[PDB]
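Worksheet: one structure, shown below.
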Protein chains: 2
Amino acid sequence: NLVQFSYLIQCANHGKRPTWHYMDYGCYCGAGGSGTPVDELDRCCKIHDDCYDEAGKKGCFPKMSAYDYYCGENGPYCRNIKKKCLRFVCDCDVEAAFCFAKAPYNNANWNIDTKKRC
Amino acid sequence: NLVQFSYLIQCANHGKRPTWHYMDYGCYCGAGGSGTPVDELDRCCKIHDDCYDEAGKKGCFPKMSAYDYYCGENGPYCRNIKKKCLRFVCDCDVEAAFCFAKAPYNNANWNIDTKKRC
């Protein structure tokens, strides 16, 4: 679920920005998304949206499902194996959390005019 | 001293970027400095350099002197009163640590071509 995704993000970035900083960025980091992704970070979010759409079409409820994970000193990882829907959702979130942590955060792309730019 | 300035910075930013990220940024964040400061963060560093130059001309050894400070939940602050050189140095560092924490960090301005741009 989204509570868990926030935990993964913070695990991956070592607590270096709040999760809410990723909730209204570019064309895709946030609820919607269409248009060309504005930078590497926005491309992470586009992948994540496509991952959640796939999960919902699989009957996995990515926003409702509580999955098993661990936050190591390596960063986070998924722990489900037998519960396949749980694993698929957790993999979307882990990949995005590492993507977010590696991508540069461009302040000019926080809270943009999505109508004019997307 | 610089060990203490690093503690203030991390206090002020809640551990959100490493101190070393402020050691080669723009024209002024780092050892030297001349030219027009490239952004708000670079202007913080220019002020800090001017503050250290003043302290050295006062006989305060800003890089050698260990001052008294506290890191609160409010962020950091200086504790010297009677030891005036200690207080002056600590004030340079505290002001810069809050300035750094408030300024936007523009990745395009990390490790620039100072010869071409300063």
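According to its header, the structure was obtained by X-ray crystallography, 1.8 Å.
Positions of Cβ are set from backbone N, Cα and C atoms, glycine also.
Straight from Swiss-Prot, the features:
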ACT_SITE  B:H48  active site
ACT_SITE  B:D93  active site
BINDING   B:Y28, B:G30, B:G32, B:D49  Ca(2+) binding site
VARIANT   B:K16 to R  In variant S
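What Swiss-Prot annotates, mapped onto the structure for a quick look.
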| residue | record | Cβ contacts under 8 Å, 6 or more apart |
| --- | --- | --- |
| B:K16 | variant position | none |
| B:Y28 | Ca(2+) binding site | B:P37, B:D42, B:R43, B:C45, B:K46, B:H48, B:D49 |
| B:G30 | Ca(2+) binding site | B:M23, B:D24, B:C45 |
| B:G32 | Ca(2+) binding site | B:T114 |
| B:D93 | active site | B:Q4, B:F5, B:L8, B:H48, B:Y67 |
CB-centroid shell, 8 A cutoff, Ca(2+) site B:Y28, B:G30, B:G32, B:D49, site residues removed: B:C27, B:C29, B:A31, B:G33, B:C45, B:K46
C-beta crowding around B:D49 (Ca(2+) binding site), within 10 angstroms: 19
Sites among the recorded positions B:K16, B:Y28, B:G30, B:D93 close to chain A [C-beta, under 8 Å]: B:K16
Other CB atoms, at most 10 A from the CB of B:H48 (active site): 23
DSSP state at B:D93 (active site), helix/strand/coil: helix
